[PDB]
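Okay, structure first, notes after.
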Amino acid sequence: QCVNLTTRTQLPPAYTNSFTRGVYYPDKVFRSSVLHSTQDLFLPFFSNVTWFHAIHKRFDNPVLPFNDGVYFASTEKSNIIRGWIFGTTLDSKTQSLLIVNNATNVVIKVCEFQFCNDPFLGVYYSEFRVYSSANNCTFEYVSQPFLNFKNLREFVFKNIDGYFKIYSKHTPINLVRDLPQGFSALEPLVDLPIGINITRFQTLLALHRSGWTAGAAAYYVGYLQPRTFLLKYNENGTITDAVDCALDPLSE
Amino acid sequence: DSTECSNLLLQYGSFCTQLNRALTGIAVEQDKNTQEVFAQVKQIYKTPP
Amino acid sequence: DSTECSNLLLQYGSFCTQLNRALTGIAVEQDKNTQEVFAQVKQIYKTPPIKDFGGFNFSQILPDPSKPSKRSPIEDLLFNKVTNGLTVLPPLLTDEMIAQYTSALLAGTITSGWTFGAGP
Amino acid sequence: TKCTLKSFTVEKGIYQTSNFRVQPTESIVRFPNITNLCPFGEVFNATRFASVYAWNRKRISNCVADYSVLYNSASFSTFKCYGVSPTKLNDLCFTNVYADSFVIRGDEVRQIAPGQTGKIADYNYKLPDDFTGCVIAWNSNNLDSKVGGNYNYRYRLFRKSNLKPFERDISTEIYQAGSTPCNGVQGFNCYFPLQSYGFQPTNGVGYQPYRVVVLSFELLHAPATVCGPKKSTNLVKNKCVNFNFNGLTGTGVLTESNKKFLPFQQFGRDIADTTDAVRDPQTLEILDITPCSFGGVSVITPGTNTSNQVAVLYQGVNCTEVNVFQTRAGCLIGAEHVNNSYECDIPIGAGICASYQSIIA
Amino acid sequence: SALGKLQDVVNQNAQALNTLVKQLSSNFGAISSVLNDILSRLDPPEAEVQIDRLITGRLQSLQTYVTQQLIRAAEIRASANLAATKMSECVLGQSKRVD
Amino acid sequence: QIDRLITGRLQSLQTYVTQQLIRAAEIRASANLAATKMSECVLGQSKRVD
Ligand SMILES: *[C@@H]1O[C@H](CO)[C@@H](O[C@@H]2O[C@H](CO)[C@@H](O)[C@H](O)[C@H]2NC(C)=O)[C@H](O)[C@H]1NC(C)=O
Ligand SMILES: *[C@@H]1O[C@H](CO)[C@@H](O[C@@H]2O[C@H](CO)[C@@H](O)[C@H](O)[C@H]2NC(C)=O)[C@H](O)[C@H]1NC(C)=O
Ligand SMILES: *[C@@H]1O[C@H](CO)[C@@H](O)[C@H](O)[C@H]1NC(C)=O
Ligand SMILES: *[C@@H]1O[C@H](CO)[C@@H](O)[C@H](O)[C@H]1NC(C)=O
Ligand SMILES: *[C@@H]1O[C@H](CO)[C@@H](O)[C@H](O)[C@H]1NC(C)=O
Ligand SMILES: *[C@@H]1O[C@H](CO)[C@@H](O)[C@H](O)[C@H]1NC(C)=O
Ligand SMILES: *[C@@H]1O[C@H](CO)[C@@H](O)[C@H](O)[C@H]1NC(C)=O
Ligand SMILES: *[C@@H]1O[C@H](CO)[C@@H](O)[C@H](O)[C@H]1NC(C)=O
Ligand SMILES: *[C@@H]1O[C@H](CO)[C@@H](O)[C@H](O)[C@H]1NC(C)=O
């Protein structure tokens, strides 16, 4: 089942500042009270991060590139954002990745989904229209639920050597509109052995029905580049500060 | 300007950093030597006409 | 702890002995330097209990009896302001004995002037 | 001391002769508590394999793997391993195993190697230059041959570019070897990319069907899943033991650590880039690896003209791990400690000196 | 920054020790920088080559460290001789030497 | 071949830096002597013979 959404309002996507967000733990090694220099796929400091809205009539589900990696920020309240779609052609010709977080659990499936043009979820005030078929499935993984704007969700999606690394951080905030300025190191959430080609990704949202109404939410998409960071590990093994080695001569 | 040469040179580690640091120490040592020898007065005196 | 690595290392000869000899020479040279700088007096002089020096105050440079380290306030400030087969050998003269040597030199130069450096 | 100084007369003083390090006592192997065997049988003893252009990859994780079953059995003509020893594979732990099975001819068995060229290496199956694993090839004449020709095993003969390592290509498009477009029809200068082996049992040993399984081991930084059949021993602490924690080998003293590991972290490391903390695979306990007591042995002696009595100093070693006297410089054996103070004759260190009067300190 | 000379000497010695320890993390062209991994992964014919590469790299690093240690020892010896001269001439007597 | 050139040039550069350090120590000793002569012979009258 597929449904066209024909009540959208045309608006260009916005841009804002990354500040000092997007830092994740580069490896699974404990380090304490040290300054460690690492070269990895990181989000540059103070970069131009793309801003998408969900407000009522805005419903931003565009076609975005994946490139090397994706930083996904979410200023979320009342749980509209439910999952992501990864793939290359997003049809039955190639194999695609489904990540969903419904009311019970988080489901990861690697199948050849025949995706709809407008994949979405729905809340009645009981609606699931994402794909029409799933024929060849190789990987399944059922896990715990991962999840004024009250909640900040940071995720980092990387695909190296057939491994999909998802890094996550949950932050209590009270800022109304933009990204708060500060530092928060993203802990690794899951490592998935999907082994598939990913060049395009989709955000999955949830409708609110009595047509449809979009709940208030906002998300941000940034792109990772290979660069060097100097990370500071405190006495408790937590990354408390970082330096972008190629940003400006002071940090260099 | 050979990138393959630099890629092979990266196998040897931080030798270049040590050589640059030693030369920098020598270079600041020369200025320190001149400062100790000649700058022994903080008043610039002149002879009478 | 690899025996095969040491067996292969024995092909290079007495390089390890040379490096250990050089490090031992440096280590004894540091103790010789400390002896040359601080151990210039064979008498441990002490100040009199009454600090009557004609108005001159030496409390900031004489050792403090209240402190367990027996250091001067200036020396205490100086000590506060300075912060896989490797071993650190302790120095032959400890910090309290070096402080005792400096205290002896201070007592000699206060109570006797330059006379203690040339004789009795 | 006489042998070290290369002289029969030793002057008065202290001389560094050798180094002391405490030997390990026990050996402690800690592997995860898994029992289920991963299907090497379904990889090797399958009824029908796949062709080399569509080579079959099976992911292997979370198992005990007995590699000496594959090694010692007299069934594989080639068991040639790259980057690891075949006999040592029982004593190692890997995060993931890729088993890539296909069928080729005998003369193409050589082409399954890093840094080699041919039709299979360029167009069908490419191995990276940093390959760590084994290549296991055995003859399959009774299974893969038939009188009149077995044409169900095809290899890719034509491609525009060479394959990347571990890239699978199953596309069937007509190769344009000339200027004329092919439009999906074979003909002049337009060939099908897949070419049949055409196996017969009367063929030569070069044209003979060999089944090849390539095992590649992910040794990268990750939790280890595939482990050998080595049995786990009980944990002993506060002693110098050799340890094998999930394939990580070392020698040290395992103690309790106050380091609060995050739950995704297995190892610990410091500014010296040394593994000083590990997570126990079984109890999920974080253990501090303090390396064991060591130091130098110094022989304190007077002149051989005076006396032949000697004392030994173990530098930076406490006296309980070796006339016993504990100094800050180390443990001193053979010299009696006195409460009287004299001038320094033989320097020991940390305010301690030695003299001869017996040897006193 | 009053006590910069002593802190400079302490920092130089600590940095030399840190560099010498850090040089163990380099493989010097071998497959790994850990000797136990090579001894547990490879047969002795190729482990001999890998251990030989590690030995020559670490020996070059150690000789370099000893060379700068000897140079710094000479510098510290000159400074200590100057300090002994100042102790003899300024503390134990009155000096006519200007500055 | 490039590795042979790299190790030869690196050995040459290490030799150059080592001899430069030795000459720097010698020049530092000479400069300390010159500063002592500046303080004691120019800024005052010295009783030291020669
Ligand atoms: C929702 O809209 C999309 C695009 O507006 C529809 O996709 C097209 O559907 C027609 C009819 O089947 C095809 O001829 C086009 O080729 C499709 N476009 C693309 C790019 O593939 C989609 O069918 C609509 N959904 C429903 C349920 O009608
Ligand atoms: C010498 O100097 C010390 C320190 O300046 C004097 O000690 C001070 O004495 C006053 C009055 O007794 C106290 O209020 C201060 O707290 C003391 N300071 C310290 C650091 O002890 C001392 O009085 C001076 N004179 C003599 C003869 O020692
Ligand atoms: C971000 O990009 C848009 C267009 O791509 C540009 O107009 C805007 O100025 C950029 N912002 C920053 C901070 O660079
Ligand atoms: C991944 O997909 C893109 C486009 O879908 C393609 O250009 C690229 O070659 C693919 N890579 C692999 C390894 O299949
Ligand atoms: C969530 O999804 C899983 C699998 O897709 C399903 O088993 C479960 O019933 C779903 N829960 C709800 C509340 O829809
Ligand atoms: C994928 O699914 C299609 C249709 O369900 C089937 O024809 C095809 O063989 C499948 N591919 C694999 C590799 O199983
Ligand atoms: C580290 O953890 C301890 C709790 O044991 C806490 O008291 C301390 O503040 C923490 N350090 C930092 C920098 O947060
Ligand atoms: C395959 O089957 C034979 C039966 O004779 C057995 O001996 C052999 O061990 C099996 N191979 C594997 C890998 O299990
Ligand atoms: C097996 O290992 C788990 C850790 O995943 C541990 O909780 C459990 O107690 C172990 N069981 C036995 C019998 O050792």
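Using the numbering of Swiss-Prot, the residues shown for chain C are 745-827, 856-892, in order.
Per deposition record, electron microscopy, 3.2 Å.
In case you wondered, yes, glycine gets a Cβ from its N, Cα and C as well.
Taken residue by residue with DSSP, C:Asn764 (variant position) is part of a helix. Long-range C-beta contacts of C:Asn764 (variant position), restricted to its own chain and to partners at least six residues apart, with a cutoff below 8 Å, are absent. Quoted from Swiss-Prot, the note on natural variant C:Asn764 to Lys is: In strain: Omicron/BA.1, Omicron/BA.2, Omicron/BA.2.12.1, Omicron/BA.2.75, Omicron/BA.4, Omicron/BA.5, Omicron/BQ.1.1, Omicron/XBB.1.5, Omicron/EG.5.1.
DSSP assigns C:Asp796 (variant position) to coil, not to a helix or a strand. For the natural variant C:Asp796 to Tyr, Swiss-Prot gives this note: In strain: 19B/501Y, Omicron/BA.1, Omicron/BA.2, Omicron/BA.2.12.1, Omicron/BA.2.75, Omicron/BA.4, Omicron/BA.5, Omicron/BQ.1.1, Omicron/XBB.1.5, Omicron/EG.5.1. The structure shown keeps the original residue.
In Swiss-Prot, a published natural variant is listed as C:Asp796 to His, annotated In strain: B.1.1.318. For C:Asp796 (variant position), the count of additional Cβ atoms within 10 Å of its Cβ stands at 7 [all protein chains shown].
According to DSSP, C:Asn856 (variant position) sits in a coil region rather than a helix or strand. Listed in sequence order, the same-chain residues six or more apart from C:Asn856 (variant position) with CB atoms under 8 A from its CB number zero; the list is none. Quoting Swiss-Prot on the natural variant C:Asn856 to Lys: In strain: Omicron/BA.1.
What Swiss-Prot notes for the natural variant C:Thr859 to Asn is this: In strain: Lambda/C.37.
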Seminar exercise, completed: Around the Cβ of C:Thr859 (variant position), other Cβ atoms within 10 Å, all chains included, total 13
For this session: Go through the variant positions C:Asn764, C:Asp796, C:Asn856, C:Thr859 for me and flag any whose C-beta is under 8 angstroms from a C-beta on chain E.
Result: C:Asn856
Exercise. Quick one: Cα separation, C:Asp796 (variant position) versus C:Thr859 (variant position), in Å?
Worked result: 48
